[PDB]
Structures are given as structure tokens and as C-alpha cells.
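Peer 1: Okay, here's the structure, questions in a sec.
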Amino acid sequence: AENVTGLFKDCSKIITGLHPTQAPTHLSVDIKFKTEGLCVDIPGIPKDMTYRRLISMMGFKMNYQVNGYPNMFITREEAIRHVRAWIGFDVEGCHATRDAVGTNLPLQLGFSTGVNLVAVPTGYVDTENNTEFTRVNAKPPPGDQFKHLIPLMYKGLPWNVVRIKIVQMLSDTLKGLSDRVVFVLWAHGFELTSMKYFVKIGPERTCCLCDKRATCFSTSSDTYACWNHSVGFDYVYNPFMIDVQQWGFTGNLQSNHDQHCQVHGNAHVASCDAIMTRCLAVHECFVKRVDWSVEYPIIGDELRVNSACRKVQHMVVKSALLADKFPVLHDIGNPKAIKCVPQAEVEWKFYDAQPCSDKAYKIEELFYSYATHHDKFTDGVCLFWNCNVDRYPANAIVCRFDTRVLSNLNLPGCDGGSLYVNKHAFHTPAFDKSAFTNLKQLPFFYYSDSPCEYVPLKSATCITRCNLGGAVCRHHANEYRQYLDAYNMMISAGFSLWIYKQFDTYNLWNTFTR
Amino acid sequence: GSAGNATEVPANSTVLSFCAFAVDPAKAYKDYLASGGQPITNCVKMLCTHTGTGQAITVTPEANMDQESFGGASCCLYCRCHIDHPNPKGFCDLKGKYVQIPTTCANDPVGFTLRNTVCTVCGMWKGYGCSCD
Ligand SMILES: [Mg+2]
Ligand SMILES: [Zn+2]
Ligand SMILES: [Zn+2]
Ligand SMILES: [Zn+2]
């Protein structure tokens with residue numbers, strides 16, 4: 001006897017306990033009033049008229065089930081469901097040197113975004129009348145590594161300022177991608193504590209004036225809001241969070257990250273730490289390849305990208321077969337048969353690392369490496385359609401995603417990789433010029449072999465089904481217009497088209513002449 | 001790293017943190033009671049004569065043989081959770097005074113403080129009760 005909590009620790013340097021009233025609890029009351037386990041009034045020994053006692057907020061340890069109230073922490077599974085709800089959170093801190101001692105206050109709040117908010121040490125302090133949120137003196141933590149936090153003590157900024165700054169920076173980053181938040185953090189504890197300041201909590205509610213569920217809360221006037229229609233909202237109404245380290249990693253976060261990702265260096269700036277927590281959580285779930293059981297609602301613009309993907313695939317590789325008349329085509333990165341051009345005399349060979357159980361006999365099991373495999377595929381042509389690899393074979397038709405370009409679809413990853421999401425999000429390697437060294441960049445063209453049938457648009461680049469004339473032939477002139485439109489959409493979503501050096505538009509004309 | 005003074009015991013950890021974070025600290029607690037959660041403990045308990053004024057607000061503890069006596073700044077939820085007070089600016093009623101509760105309902109004196117409000121007529125608990133009405 002007896003058990004005590006780090007939570008609400010009284011960090012004051014006051015040597016006396018508290019008068020039985022104005023004392024928060026029987027644990028607090030001073031020895032002088034306590035007898036037989038009871039606490040007792042002594043008019044003789046006076047209550048403090050004026051006192052300031054810092055209350056530690058640490059080890060908030062909140063696990064509770066209320067039917068109306070939603071869990072703040074979410075399952076590893078449920079965190080996968082919502083990604084880029086994902087924001088890394090690690091807060092550097094400071095301790096109180098002077099008026100009181102023993103607890104920790106937020107100094108620099110880091111995020112998966114480059115963003116870094118700093119605050120003036122502020123803590124909860126008890127007086128006779130009320131508990132009062134106020135500034136405090138504080139010191140940098142002791143270590144030599146922590147010497148860099150010294151200047152940050154002075155810098156800024158009021159907390160009523162910061163919590164609005166956080167909500168806006170969170171509002172604009174998350175608005176299009178998700179309806180909610182999840183914080184990915186390494187040490188569950190401290191940043192839960194940092195959350196006291198901006199965060200509020202409660203049973204789910206709907207955005208005010210808006211349609212969807214509410215992200216934010218404004219104290220100024222009782223209201224609720226979402227990422228979208230909400231400013232001047234200083235609070236976060238129902239955030240979610242998950243602890244990566246809670247997944248059983250052996251070491252410290254820096255070690256675990258550094259294996260998978262050599263792109264994120266170390267500056268002890270709080271953002272770096274919170275980047276690394278996403279950068280590593282991504283890898284853990286999403287470097288495990290392309291789980292198809294998950295389902296991600298799309299907004300948006302993606303569906304059109306989806307179809308335009310197939311349309312540009314079909315046409316390019318068709319033409320590519322006409323032009324250069326390859327004996328065989330090696331399709332790599334095809335879990336299922338699915339010939340992009342259904343009908344060609346060409347011998348079509350399938351390869352992927354993981355074949356589908358159905359269509360397993362059609363496909364050969366292979367992981368492509370240029371080091372091993374440049375020798376073997378010499379004959380015919382090779383096709384990689386969103387099969388992302390180290391440097392590509394000389395004779396090739398490939399579509400690769402460029403991580404560098406930005407859309408609401410794709411999110412950062414390890415290392416330099418981006419994780420692209422429409423459905424079934426595939427994490428992909430970083431766009432690298434070195435892999436396209438043998439191939440050349442694929443100029444736009446449009447090819448149809450057809451009979452022909454508001455204003456005419458004539459295009460030098462296309463093989464018009466009929467080039468005798470202008471020749472704007474209302475069937476092709478319209479069909480070209482449509483394809484170039486859905487082509488310019490696929491390249492806008494940042495896909496790249498690469499072909500063998502040998503390919504030439506001209507060799508297509510010879511299929512026309514007859 | 002304590003190096004500090006412990007004000008609280010584990011059994012209350014969950015509840016207080018919940019009520020702390022809530023936009024509605026009142027409802028939050030109330031619901032929690034419903035959830036099969038334990039009510040607040042460790043609030044300050046008086047050794048009394050059990051004779052005195054029945055009144056709920058007292059400057060020095062006054063208990064009926066039925067009622068029991070509490071420090072009460074412990075039984076004020078907003079004091080106990082170190083969060084702002086229902087009164088707009090900014091002060092608390094139960095800090096600097098004592099509060100009595102019927103012995104049966106003194107299992108959860110914290111809610112009892114929220115649930116009921118004392119009348120300005122007899123300055124005593126309403127319904128537990130009043131000569132008025
Ligand atoms: Mg941390
Ligand atoms: Zn990284
Ligand atoms: Zn109070
Ligand atoms: Zn009355």
C-alpha cells in the first residue's frame with residue numbers, strides 16, 4: 001500500500017499538503033488533517049489564500065468503452081483501411097525548473113508534413129478558485145543532443161494560436177483525401193499528452209452546415225466542422241491514432257526506419273521523427289505486396305484515369321506489334337492471363353512473382369532482376385505494365401508511375417517511393433532515370449486501322465485511318481480527339497511511357513498501304 | 001521523472017482522462033457511469049460529529065446522522081479533472097468549502113454534485129431535501 005498514478009502528479013515544490021477543501025483528493029490533503037484513514041477539518045490550521053501548483057499531465061492512459069463514445073485508438077487493420085488519414089506525430093518537450101518540478105510540457109510539435117510548430121511552455125496550474133491554463137518556466141532536457149532545443153524556448157507561440165494553426169494545417173492537408181484523422185506515433189504516451197492542448201473528444205457528430213462527419217470543434221461558438229468548410233476552428237473533435245512501436249519492433253525507431261529507408265536522414269527536429277514513423281509504418285503494411293482484400297472509396301477523377309490506363313495500353317502495344325512484328329511478347333507483371341491486345345498471332349508469354357491460383361498454369365513464376373535476367377529475354381519484345389523494376393531491357397514497352405508528380409491519389413513512402421491509391425493501393429519504387437537508360441521516351445501517337453464514316457482538328461501526329469486528305473475524317477478526327485484527351489489524363493496522373501529505342505511511327509504506314 | 005508528489009491512484013486513471021478530453025465533461029461522466037464504469041473514488045472524507053447543519057455548502061463540515069461529510073473540492077468534477085468551470089468566469093463553488101451527501105448516494109459524490117443544485121431559499125440540497133415545496 002498504496003498504488004499511485006503518474007497522472008495528475010503534483011509537481012509543485014510546496015512542502016505542505018493541501019487543506020481538506022481546495023485539496024483535489026484525499027491523497028493530496030496534508031498529514032496534519034489525516035487521522036484513522038479519514039481526513040478532518042481543523043479550523044485552527046488555515047487553508048492557503050494563494051498558491052500555484054503545477055499539475056502534471058502525463059501517462060494519460062485512456063482505454064474505456066462507452067456505447068456512444070468511439071475508440072480513440074484503432075486496430076492495425078482499421079488503420080490500413082484509412083491511410084493518408086495518416087500523419088506522423090512526435091513532440092519534443094521541456095520540463096519545469098523553477099516554480100515547480102517533475103512533469104513535461106510540449107516544446108516543438110513535429111508532423112509527417114515538413115511543418116514544425118513550436119510553443120511557449122504552458123501547463124495546467126491549480127489555484128484556490130480554479131485550475132488555470134498558463135505559461136510556465138521550463139528548461140531544455142539535460143542531454144547534449146537536446147542542446148538544440150534551447151533557442152526554441154523563447155521563440156513562440158501562444159497555444160490558443162498553435163491549436164488553430166494545427167487545425168488549419170491539418171484541415172488543408174487532409175481535406176480532399178479523408179473524412180477523419182489518424183496519428184502514427186512511436187511513443188504512444190507523450191504525444192497523447194501533447195494532445196490535451198488542441199484535441200477534444202466526444203460521440204461522433206456531423207459537420208455543421210456541411211454533409212459529412214465532423215473533424216473539428218470551435219470553442220468561440222459551440223459548433224462542429226469537417227476538414228472542408230472549417231476555419232477559425234481551434235480544436236480537433238475526434239482524432240484517431242495508432243502506436244507503431246506497439247507492433248513489436250525490437251529497437252528504437254531510428255534503427256528500424258534506417259534499414260528500409262535511406263531517404264530520410266536525421267535532424268532531431270520533431271518533424272523528422274514523425275516522418276520516420278509514417279515512413280516506417282507504410283513499409284510495414286504496404287511493402288507487403290498489394291493486398292486485394294482492402295477497399296478504398298475513390299474521390300476522385302480516378303475512374304477516368306483507370307479506363308484511360310487500359311485504352312493507352314491496348315493501343316501502344318498493338319501498334320508496337322504491328323510496327324516491329326515481334327515473334328513473341330513477354331508479359332511481365334501479369335498475375336492473370338488478360339492479354340492487353342486480345343487477338344494477335346504473336347506468342348504471348350506470362351510472367352509474375354505471384355501468379356493467381358486460377359490461370360496459374362499459364363504463367364511462369366519469376367522475380368525480375370536486370371542482373372539475372374538481361375540474358376534470358378533477348379528474343380521478341382518485353383512488356384512491363386506497371387511492373388516496376390530495376391533498369392529495363394533494351395527491347396521493351398513499359399509503363400511506370402512517376403513518384404515525383406503529385407495527385408490526390410498518391411502519398412509519400414519509403415524510400416523516395418510513393419504509395420499510389422485508387423483501389424488496391426500499390427507501394428512503388430522511386431522514379432529513377434537509370435532504369436530507362438536502354439529505352440527511350442514514348443511520343444504520343446494515335447493509331448486505328450478502320451474504315452472512316454464539331455470543327456475539324458487536323459493532327460500531324462496520328463496515323464489517320466485515311467491520310468490521303470487533310471485528312472479530318474469525322475470518325476477518326478473525333479476518335480483521336482477522345483484518345484488524346486484520355487491520354488493527356490493518364491500522363492497528368494503521372495504515369496510514364498517508355499519504349500525500345502528502335503520504335504518508329506513510320507513503320508506503321510506500311511500496314512496501311514495495300 | 002518523479003521527483004514529484006502523487007495526487008491520484010490508478011483506479012481513477014481512465015475516467016478522469018476521459019472526462020478531461022470531453023467537450024461535455026458532464027455528459028461524459030454520466031455516460032461512463034452507464035458503461036459499467038466505476039464512479040470516482042479517493043475523494044476527501046471527513047471524520048465528523050454527524051450533528052450540525054444539513055446544508056450542502058458549508059464553510060466547516062456540518063453533517064446529519066444520515067449525510068456524510070466531504071472536502072468537496074474533490075467532489076467537484078471540474079476541480080478534480082483540472083478543466084474549466086461551468087461558470088463563465090472562471091471560479092468554482094466547491095473549492096474553499098465542504099459538501100454533504102446522503103450516505104447511500106455518497107458512493108459517487110462527484111456526480112451527486114453535478115446532478116443536483118442547492119436552492120437559494122434554505123441554502124440546502126433540493127429534493128434530498130427542501131422544506132420549500
Ligand atoms: Mg515520440
Ligand atoms: Zn524514410
Ligand atoms: Zn472546481
Ligand atoms: Zn430549499
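These residue numbers are counts, starting from 1, taken along the chain as shown.
Method of determination (from the header): X-ray crystallography, 3.4 Å.
Here the Cβ of each residue, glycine as well, is placed from N, Cα and C on the backbone.
Take a look at what Swiss-Prot says about it:
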{"type": "VARIANT", "residues": "B:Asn12 to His (Swiss-Prot position 4240)", "note": "In strain: Isolate ZJ01"}
{"type": "VARIANT", "residues": "B:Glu68 to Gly (Swiss-Prot position 4296)", "note": "In strain: Isolate Shanghai QXC1"}
{"type": "BINDING", "residues": "B:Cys76, B:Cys79, B:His85, B:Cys92", "note": "Zn(2+) 7 binding site"}
{"type": "BINDING", "residues": "B:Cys119, B:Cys122, B:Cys130, B:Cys132", "note": "Zn(2+) 8 binding site"}
Peer 1: Among the binding-site residues B:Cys79, B:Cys92, B:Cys119, B:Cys122, say which ones reach under 8 Å of chain A by Cβ distance, listed as they appear in sequence.
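Peer 2: Only B:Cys79, B:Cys92 pass the 8 Å Cβ test.
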Peer 1: What other residues of the same chain, not counting B:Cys119, B:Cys122, B:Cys130, B:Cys132, have a CB atom within 8 A of the CB centroid of the Zn(2+) 8 site?
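Peer 2: Near the Zn(2+) 8 site, beyond B:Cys119, B:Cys122, B:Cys130, B:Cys132, sit B:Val121, B:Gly123, B:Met124, B:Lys126, B:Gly129, B:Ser131, B:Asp133.
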Peer 1: Where ligand 4 binds, which of the recorded positions B:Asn12, B:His85, B:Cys130, B:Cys132 are close by, with Cβ under 6 Å?
Peer 2: B:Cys130, B:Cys132
Peer 1: Relative to ligand 3, which of the recorded positions B:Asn12, B:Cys79, B:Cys119, B:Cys122, B:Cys130, B:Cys132 have a Cβ found under 6 Å from one of its atoms?
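Peer 2: Checked recorded positions vs ligand 3; flagged B:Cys79.
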Peer 1: What whole-number Å value do you get for the CA-CA distance of B:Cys119 (Zn(2+) 8 binding site) and B:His85 (Zn(2+) 7 binding site)?
Peer 2: 20
Peer 1: Cβ-Cβ under 8 Å from B:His85 (Zn(2+) 7 binding site), same chain, 6 or more residues apart: which ones?
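Peer 2: Once residues fewer than 6 apart are set aside, B:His85 (Zn(2+) 7 binding site) is near B:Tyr78, B:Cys79, B:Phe91, B:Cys92.
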Peer 1: How far is it from B:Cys130 (Zn(2+) 8 binding site) to B:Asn12 (variant position), counting Cα to Cα, in Å?
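Peer 2: If we compare the Cα positions of B:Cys130 (Zn(2+) 8 binding site) and B:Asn12 (variant position), the gap is 33 Å.
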Peer 1: What whole-number Å value do you get for the CA-CA distance of B:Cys132 (Zn(2+) 8 binding site) and B:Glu68 (variant position)?
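Peer 2: Distance between the two Cα atoms comes out at 22 Å.
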Peer 1: Of B:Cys79, B:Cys122, B:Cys130, B:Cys132, which of the binding-site residues has the most Cβ neighbours inside 10 Å?
Peer 2: B:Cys79
Peer 1: Once the chains shown are all counted, how many other Cβ atoms turn up within 10 Å of the Cβ of B:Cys92 (Zn(2+) 7 binding site)?
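Peer 2: B:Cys92 (Zn(2+) 7 binding site): 21 neighbouring Cβ atoms within 10 Å.
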Peer 1: For B:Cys122 (Zn(2+) 8 binding site) and B:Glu68 (variant position), what Cα-Cα distance in Å is obtained after rounding to a whole number?
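Peer 2: B:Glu68 (variant position) has its Cα 19 Å from the Cα of B:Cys122 (Zn(2+) 8 binding site).
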Peer 1: Most Cβ neighbours within 10 Å: which of the binding-site residues B:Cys76, B:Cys119 is it?
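Peer 2: When each Cβ's neighbours within 10 Å are tallied, B:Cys76 tops the list.
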Peer 1: Would you identify the secondary structure of B:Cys132 (Zn(2+) 8 binding site) according to DSSP, in three states?
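Peer 2: Assignment for B:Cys132 (Zn(2+) 8 binding site) reads coil.
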Peer 1: Rounded to a whole number, how many Å is the Cα of B:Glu68 (variant position) away from the Cα of B:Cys76 (Zn(2+) 7 binding site)?
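Peer 2: The separation of the Cα atoms works out to 16 Å.
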